Amino acid sequence: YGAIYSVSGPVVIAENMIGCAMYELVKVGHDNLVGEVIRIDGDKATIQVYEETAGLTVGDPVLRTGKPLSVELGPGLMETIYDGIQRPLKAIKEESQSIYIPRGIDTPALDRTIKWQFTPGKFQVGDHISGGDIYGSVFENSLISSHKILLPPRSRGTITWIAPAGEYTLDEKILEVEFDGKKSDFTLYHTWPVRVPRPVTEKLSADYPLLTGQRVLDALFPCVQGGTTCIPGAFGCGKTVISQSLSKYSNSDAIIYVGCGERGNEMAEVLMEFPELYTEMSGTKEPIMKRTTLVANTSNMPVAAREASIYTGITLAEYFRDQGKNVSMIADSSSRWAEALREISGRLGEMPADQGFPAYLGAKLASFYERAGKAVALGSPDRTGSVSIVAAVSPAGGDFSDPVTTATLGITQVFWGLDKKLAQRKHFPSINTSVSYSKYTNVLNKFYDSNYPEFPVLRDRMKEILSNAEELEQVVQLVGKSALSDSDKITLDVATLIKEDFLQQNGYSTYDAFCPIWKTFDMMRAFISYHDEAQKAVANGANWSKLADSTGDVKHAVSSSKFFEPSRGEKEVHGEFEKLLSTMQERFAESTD
Amino acid sequence: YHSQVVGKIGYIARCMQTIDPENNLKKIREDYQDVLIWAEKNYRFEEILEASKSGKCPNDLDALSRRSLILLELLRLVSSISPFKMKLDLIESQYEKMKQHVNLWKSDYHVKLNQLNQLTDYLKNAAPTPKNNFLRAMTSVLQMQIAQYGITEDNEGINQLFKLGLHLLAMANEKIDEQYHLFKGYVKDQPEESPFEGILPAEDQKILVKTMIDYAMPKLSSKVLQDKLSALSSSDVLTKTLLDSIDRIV
Amino acid sequence: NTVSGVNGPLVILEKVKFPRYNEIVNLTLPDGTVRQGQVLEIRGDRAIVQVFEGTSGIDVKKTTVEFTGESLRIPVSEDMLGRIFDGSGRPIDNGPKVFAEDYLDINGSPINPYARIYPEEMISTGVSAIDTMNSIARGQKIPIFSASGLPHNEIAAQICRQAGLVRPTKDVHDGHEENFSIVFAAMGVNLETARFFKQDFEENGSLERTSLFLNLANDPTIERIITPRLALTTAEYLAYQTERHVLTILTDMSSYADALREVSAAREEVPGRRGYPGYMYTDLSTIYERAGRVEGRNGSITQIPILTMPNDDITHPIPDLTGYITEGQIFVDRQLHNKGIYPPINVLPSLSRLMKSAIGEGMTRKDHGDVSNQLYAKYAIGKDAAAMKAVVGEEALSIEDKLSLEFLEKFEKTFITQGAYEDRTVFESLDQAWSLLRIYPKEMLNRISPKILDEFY
Amino acid sequence: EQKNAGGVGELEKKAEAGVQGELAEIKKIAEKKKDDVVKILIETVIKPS
């Protein structure tokens, strides 16, 4: 198409633009380097090269790819590791035997050797089709199929060619659409741009909770599925432990991991730790790696994968939410994407902004958090889906007043802090009562209380004991150890056992990863009834050590109740709490006398 | 805009034709006559887009998704009850009861259909274990009782069968004693004489009776216990008296 | 002609300068997408236009030009109330058209109805802390200053839900003489917050008398910036044409300022301080100019925008220019919201422009300004005495600081303590503040007259 | 609470049936002046503007 006019630095200038848009990606020269036209000034177009420009001279042709810079969505995304630019990591590990993509890569974004069985849907010949309807289904998992074959956006017409059932590849076509003549060819996989979100029928308010398995996380401030959550990272404070524990202990059908500016060790530890550990949903043949999607880009790769990693993860999470499954988007971190966008903005020659970041970082960060959420499926088939955006926010430039952490903290309505002492203390997450907050706890308590919750009464009482013990610790330190009363020792003793039983979790057994809502609901009622019975027993005349020694195995069994199996009452309710309430009521009379 | 309305009308007509091929639903098909009228005759995309551009047809995304959610839940509930069949009056009463409900996304009908669909999807690619056979028989009896009693009634047998199938689906490969003891306790706790008679085949009950007789067979080290345990292995149907008589021999 | 170049959201075209400024232009490309925009700059054999549809994917030698012949104006009509629309002026439900009858320019007011009389009609909203500490008038622009991690949307939804129920009892008090209307403008907000504000608008009963603009972070900044001028033009056209008091809430100011800062670096304009644009006074002056009484003595345009800090600092040009350009401000404290106070309205740096000329006779008392000034000075001296009592101690302090320390503790949890659905009149706030104000002697109280102070302590 | 699930559908049937008299006068009064507006609309399009 165009001719190379000049090459200065990492950016390339090409003239002879006769229709090349500023959103389409193409390869400059004969090396097939990754690049995209960022701007255009007259006949000469400005394209940013994210790869090595060695061996490029003036007078070379520029071949366009024929579409915008996006990623391919189809079968085979699970159980594979790729970059943000849709680069095959398993193909580079098979051919080159390395984890870094070389310069001049032009392979496809999906594997073509793994064939899948395509089954036809309820659509027949003669009926009109449209984007959003389920045209078929293809297996993508190791045991079952979860990738629903739907119509892509910007397409409609009649089904002129109906492919039958059988095994086919991604390159071979199985469907054809007829609209105004020869519109285009359809296959198993489809292309979609990463700069445009997936359209749906309508958006709804998120009221469903994320099945993770944290007793203190679900009990104190339960983050619902489909809300924006921000967490401050420290690069070693517990950010990778929450993603690794949330990926393995989580029982969701879909999972998307987005690595924008990681060092490389966390992507290899999370990638190698996935097939070794099993899941809680009874999966087999790599259930952790098959139900999760790996998108890991290091800090030494090009900025196109780091900047397009959030758009590829948001597009794959939008396609997974449009397919009807719930996917959790865990990203780390936004500071590497903001620094990668600021490096391309400063290298391209654009005007700078406050704090050295670009002016579009606030609109891209607001559009990235606003793109996720719970919504219905597009087209006529309405399905239930949710997209939880949990992105970490590390420091950039050695400051705390930048608009990245302040804009992400002010834009989000849920917060989960992480401390360096809490990660060393075996606490996950490292926030007890002052490091986390949530505004959607009213709807989450209305839905979880809508199923069969008793957490709505003990929700404020659970945080009230920790706030009373934390407020009493400063009065005990500054005022004196003998200034506290007997009720403060029972409240701090109940908050220590509730924080040690609920917040104290490091995956010691198989019951500390997956936690039901019934055990967390009865666990707060057992500690609330033990604190109320301890305060009422101490109010009638008794000692603190005489009351704790009078309790004994009743209070000691509540701390060791997490070690027991979760199938105590039917399959999820703890039966030790129901008899422990009457046992604590019978022990309350012996504790007073 | 127009592609979601034309694809929603054609997908609603194709879903209504795929739901009932006999066309015996005059109550549900009576309300959808305005959408089936454009699909039962010659109507191009320009006529539906031109009629929808002037407000001569339904063009609301919330009303079209809410009206299509009842047909999607009815088609998913009628499709998840296979191979059993439901009556047309029961499907019309279930569609009329689901249409008159304010909540059609947060109700227990989609959670029960997703719970039965998880047991059917887990039973469609199950391994060679006895939990897939006992969960297949309990899912067949739960599908027969769910198709016979409807999704609008909250019976204790469908909740106990769904709780036993959900508890059996959460088990692992190192819990065969808990699945056999849970199947024996669930079969002995039923108030009927045989819950698999007239639902499952004789080979499916003979595989479970041969599984329990083969499980209790290795613990017998006597001639009287071997003859008494072998005397209960010639039956082709499963019952509570066979499990109670086999438990007394071991 | 064709598109000569494209840099960000603005595309440079080779069209002639025969068309007038602000005229709509339509770009036709071969990819199957049409984008409409307004010409931001005109020149000889060249022009720069900012499109409101599409961000990337504009061809250079494949784009076409079309002359619409109409200037960039939002059509305001009386049929727009009762439907959900976008920021660019398009409905998201796929329903009927806009059906606008009048033409209102977005760059500056086209009538200029500057009222020559100051407003003295107190407009109530159902908050004893907001209306008591800051005097409100018909058309007084009072913004809410918040920070990162503060629930400004809950206070705006509580002000929108509480605004509409006090108008029937306030209509007989001579506080209002027209109907109440709301203006909904959202830019860079979540769908759950827009549905929460739509639930408060439907619960309050203002859904059939207000227009909603849905703007997110996935659209262009040029289309999102046109929503506040269209909402203020519809509120000013409905208030001036219908003679009704309309309250316009536009959130957030940082999302609208982010589009101006993003549309200032690609242009030839020099940026200002803190990485912001140097022409923010002209853009903020257009929104701040549409405020006050209207022609006829029966209508007004009140603006209650929510402004969030982009960095959590008091040295930004948006809060300094917006706070100085407005006639007041509502301060929000993180310690009040974290302590358990609802709503977290700070009374220390909170001050109103009109305190002695905004209350009249029939709907408010004359001692409300002296009680608000004495409560503000007692709140500031009680805050300094509370900081000195927290730092040094109550034993080292004098006896005069103990009365202000107890008055700040009682007024902190008594005056600013209210529910999310309870209303409070302005007359009950003076009697409730008079009981808490009787903690000191008559010599220490010097922010009121001796007749009103001697008649009621 | 039992009158909020199924009892709110009668308010939409009463509002759809309650607007049948206003939908006829709009097309009835608008159909009369269509010929006078079509001739004025044709003359504006047929003239050089």
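Per Swiss-Prot, chain A residues shown: 25-283, 738-1071, in order.
The deposited model was determined using electron microscopy, 7.6 Å.
Every residue gets a Cβ built from N, Cα and C, even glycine.
Quick look at what Swiss-Prot lists:
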BINDING   A:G257, A:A258, A:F259, A:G260, A:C261, A:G262, A:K263, A:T264  ATP binding site
MUTAGEN   A:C738 to S  Reduces splicing reaction speed. Inhibits splicing; when associated with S-284; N-362 and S-737 in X10SSS VDE
Whose Cβ lies within 8 Å of the mean position of the Cβ atoms of A:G257, A:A258, A:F259, A:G260, A:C261, A:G262, A:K263, A:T264, the ATP site, other than those residues?
A:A870, A:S872, A:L896, A:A901
For the binding-site residues A:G257, A:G260, A:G262, which one has the sparsest Cβ surroundings, going by other Cβ atoms within 10 Å?
A:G260
Given the recorded positions A:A258, A:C261, A:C738, which one's Cβ is surrounded by the fewest other Cβ atoms within 10 Å?
A:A258
In the structure shown, which of the binding-site residues A:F259, A:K263, A:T264 has the fewest other Cβ atoms within 10 Å?
A:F259
Assigned element (helix, strand, coil) containing A:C261 (ATP binding site), judged by DSSP:
coil
Mapped DSSP class for A:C738 (mutagenesis position), helix or strand or coil:
strand
How big is the gap, in Å, between the Cα of A:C738 (mutagenesis position) and that of A:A258 (ATP binding site), rounded to a whole number?
15
Less than 8 Å, Cβ to Cβ, versus chain B; work out which of the binding-site residues A:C261, A:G262, A:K263 satisfy that and list them by sequence.
none
